[PDB]
Amino acid sequence: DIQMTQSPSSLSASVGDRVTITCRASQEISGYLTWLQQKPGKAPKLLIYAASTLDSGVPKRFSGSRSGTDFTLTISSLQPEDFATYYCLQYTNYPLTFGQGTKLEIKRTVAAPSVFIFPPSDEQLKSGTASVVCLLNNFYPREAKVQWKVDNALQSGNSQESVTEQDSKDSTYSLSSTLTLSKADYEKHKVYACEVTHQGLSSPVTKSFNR
Amino acid sequence: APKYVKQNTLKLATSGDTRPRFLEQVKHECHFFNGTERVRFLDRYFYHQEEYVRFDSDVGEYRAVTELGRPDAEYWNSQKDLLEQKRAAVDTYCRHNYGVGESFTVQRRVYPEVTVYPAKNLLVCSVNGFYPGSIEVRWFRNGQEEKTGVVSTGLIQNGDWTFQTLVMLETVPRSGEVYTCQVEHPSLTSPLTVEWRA
Amino acid sequence: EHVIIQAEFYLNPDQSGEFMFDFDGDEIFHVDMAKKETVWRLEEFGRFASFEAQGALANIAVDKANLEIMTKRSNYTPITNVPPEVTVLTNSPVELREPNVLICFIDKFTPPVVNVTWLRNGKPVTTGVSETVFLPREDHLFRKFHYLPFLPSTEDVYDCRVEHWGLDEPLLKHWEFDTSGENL
Amino acid sequence: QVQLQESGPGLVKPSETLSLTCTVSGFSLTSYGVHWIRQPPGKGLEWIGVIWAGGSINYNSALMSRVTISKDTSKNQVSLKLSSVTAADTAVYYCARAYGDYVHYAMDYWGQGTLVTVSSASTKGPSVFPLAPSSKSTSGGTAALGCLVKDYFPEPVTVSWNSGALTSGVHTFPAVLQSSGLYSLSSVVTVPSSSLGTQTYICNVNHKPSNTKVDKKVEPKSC
Ligand SMILES: *[C@@H]1O[C@H](CO)[C@@H](O)[C@H](O)[C@H]1NC(C)=O
Ligand SMILES: *[C@@H]1O[C@H](CO)[C@@H](O)[C@H](O)[C@H]1NC(C)=O
């Protein structure tokens, strides 16, 4: 019933930068705002309450204030482990409403992906299915083009990808593209390859095997 | 007559019931390590519950914690004469006021009073009225230290320069098992022991 | 290992100021605004040390001026009424007709204005009641202590009534001789 | 050790009742109240309700008829029931802590959260296949080996390496919902190339929603 507008929706900044997330309230929340940090796969962690009171166990580099009618979370010197989604929360009146959230990511130097291709196993093949796995190791930025070429012919609609969240120490990502076929359609071909296009690669990298 | 000295609050830089409330706090903090060996002065200024400017003696200048202190710090670091007193405060203010008061604050010892009573199974070792807060309580079940079933209330400040704590033991006493609670405190020259006498 | 803080605050529009000294969480002394003199938390401390209160009051005037400048620089942004935590404690383990102290401990609050009343069987006790000053915390909120010396009774029930602007009603924390342990 | 820990079924059929319990430790439910907050995957957070220390219960207006939150102070647990669950009620559910009996007391120390998936499908254990190292998955002085955890329902599976002895270089990927409806993920680890042959690598996959415990020994391949 009370509206919390969080801005910007996503953010990328370098290590040592000063970042600033703003949160607008539709009504007056009488200072009752909480800033929460959620790392992926974890609960929200209480950073700031009462718009500027720091919770015990939160580092000094986080600070909360009010820019006019808007509210402000400020990280003074950004650290690599601060990659998280930050939420603002009012607690002045039922119902308690959260913001949309700001995804804070870390900028770093561009890193080329290491490409590894895994042929399908014997146990899966005797179960009647074939999964070829193409793994992209620690790389930045997150945008990567993974194409599947079977007998030099581009496949489409038979591969699914999954990207890890940013690593807390070197600020990289990793990708897993899985190509899945039936045993008959797998055994209809000989050469299986995954081609990787990335900003850290001058030319596309093709890893291949022969069935 | 031992005399406490004050640290002067600095003048800032110019830019009934349901009414707004406005609060400004100033904390001149002296932090001591190894007695009077390692001393850190920390002149901190707060608006409401938020810090806006701070002098750290490990930094040596007034720095702004939020944007609101930026006019002050540049003003305060524009007067080097003020900064020399702020840097010399480690010796002239922190160590002086440590000196006039070390007898009754640092070397203050109060005997703890220890009581063992059963509650609503559960045994309670209530240790009340001691200073300083460095206390150590152990539960010896039949001459064996229990590490499984001990919950402590933690250090609880009473405000009389006295602390208290209630260390609990969740066990299963059945027939005449002797339980012992031990208290270790700097006011004691030897450890203090009390037996439940089942 | 040891921390000594000279704690000062000023609050408008109550025009209430405070100068005090802290050693490791406990008050050494408090300069009283009225009567213009130091009040040592323990009376023995005044026979071991001394302090001139008038310069402390000058610092409180400087705090007033700094609060004017910060109020103008904050576009009249109000403080947040952070509600208080109230726990009723006993100084000793209670036995019947064995003299003890009921301690109302108030914690984690700002602004430092609170209305505290002891209630013996629902009746206010306005005499023979002690209190400490607003002791500062390191999250820059406040704590306060209230004391009622008493003699424990089977039938008597006591109540701490704490009134703060962060609450919609006065908070009432109960204590009776039976069920004196609520600490997990 | 202030802890709050959610517990529940994980998979509920539609129009049934979801029943969750938050077991707490380190504090008292007679001095503290607890909040229920749910988070759909990918989307934001949503406050379900509170049960205060004094027994006061407050629900949200959107789910007022369907939410019942109760409290057993003796067993230090708090129960949340949702009647007539839909697919929008599939979320990670969190219990958090606040002091006293008033909304202006801040919410401290969230719990880890339990995942509730509302679906009419049955559970299924996962098949684990080795992603064997080879010349294709060895770039100079480093090699990669993994485990493919495939065809399970519902989330989650947990993959460790050498019972937690191997943590550096471990990359467990988010699960992808296949067109067939089951989930599948992979967990890889990069090791030095010389270490292959002289070090045993076993991935440990645990899917308690299907009561499945699989240890798979990944062994080197040729091609
Ligand atoms: C502490 O101070 C004493 C003298 O007061 C000194 O000898 C010692 O080196 C200092 N440091 C430690 C770690 O004890
Ligand atoms: C205390 O009571 C007075 C009236 O007696 C009232 O004006 C004031 O607001 C109260 N203080 C609070 C609610 O903090």
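Residue numbers in this text run from 1 along the chain shown.
If you're wondering, the header gives X-ray crystallography, 3.1 Å.
Cβ from N, Cα, C; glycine included.
As written in Swiss-Prot, here are the features:
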type	residues	note
MUTAGEN	C:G46 to S (Swiss-Prot position 74)	Increases the interaction with HLA-DM complex and peptide exchange
MUTAGEN	C:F48 to W (Swiss-Prot position 76)	Increases the interaction with HLA-DM complex and peptide exchange
MUTAGEN	C:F48 to A, S, V or L (Swiss-Prot position 76)	Impairs the interaction with HLA-DM complex, CLIP dissociation and peptide exchange
MUTAGEN	C:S50 to D or H (Swiss-Prot position 78)	Decreases the interaction with HLA-DM complex and peptide exchange
MUTAGEN	C:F51 to A or C (Swiss-Prot position 79)	Increases the interaction with HLA-DM complex and peptide exchange
DOMAIN	C:84-176	domain 'Ig-like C1-type'
MUTAGEN	C:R97 to A (Swiss-Prot position 125)	Impairs the interaction with HLA-DM complex and peptide exchange
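Proximity to chain B (CB-CB distance below 8 Å) holds for C:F48, C:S50, C:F51 among the mutagenesis positions C:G46, C:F48, C:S50, C:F51, C:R97. Distance noted between the C-alpha atoms of C:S50 (mutagenesis position) and C:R97 (mutagenesis position) is 39 Å. Around the Cβ of C:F51 (mutagenesis position), 22 further Cβ atoms fall within 10 Å across all displayed protein chains. The local packing around C:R97 (mutagenesis position), expressed as other Cβ atoms within 10 Å of its Cβ over all shown chains, amounts to 8. Under DSSP, C:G46 (mutagenesis position) is assigned to a helix (H, G or I) in the three-state scheme.
Listed in sequence order, the residues of the same chain lying 6 or more apart from C:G46 (mutagenesis position) and placing their CB within less than 8 Å of its CB are C:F29, C:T38, C:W40.
Note: the CA-CA distance between C:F51 (mutagenesis position) and C:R97 (mutagenesis position) rounds to 41 Å. A separation of roughly 36 Å, to the nearest angstrom, links the Cα atoms of C:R97 (mutagenesis position) and C:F48 (mutagenesis position). Sorting the domain 'Ig-like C1-type' (C:84-176) by DSSP state (H, G, I as helix; E, B as strand; all else coil) yields 0 helix, 51 strand, 42 coil. Cβ neighbour count for C:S50 (mutagenesis position): 15 (other Cβ atoms within 10 Å of its Cβ, all protein chains included). Applying an 8 A CB threshold to same-chain residues 6 or more apart, the list for C:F48 (mutagenesis position) is empty.
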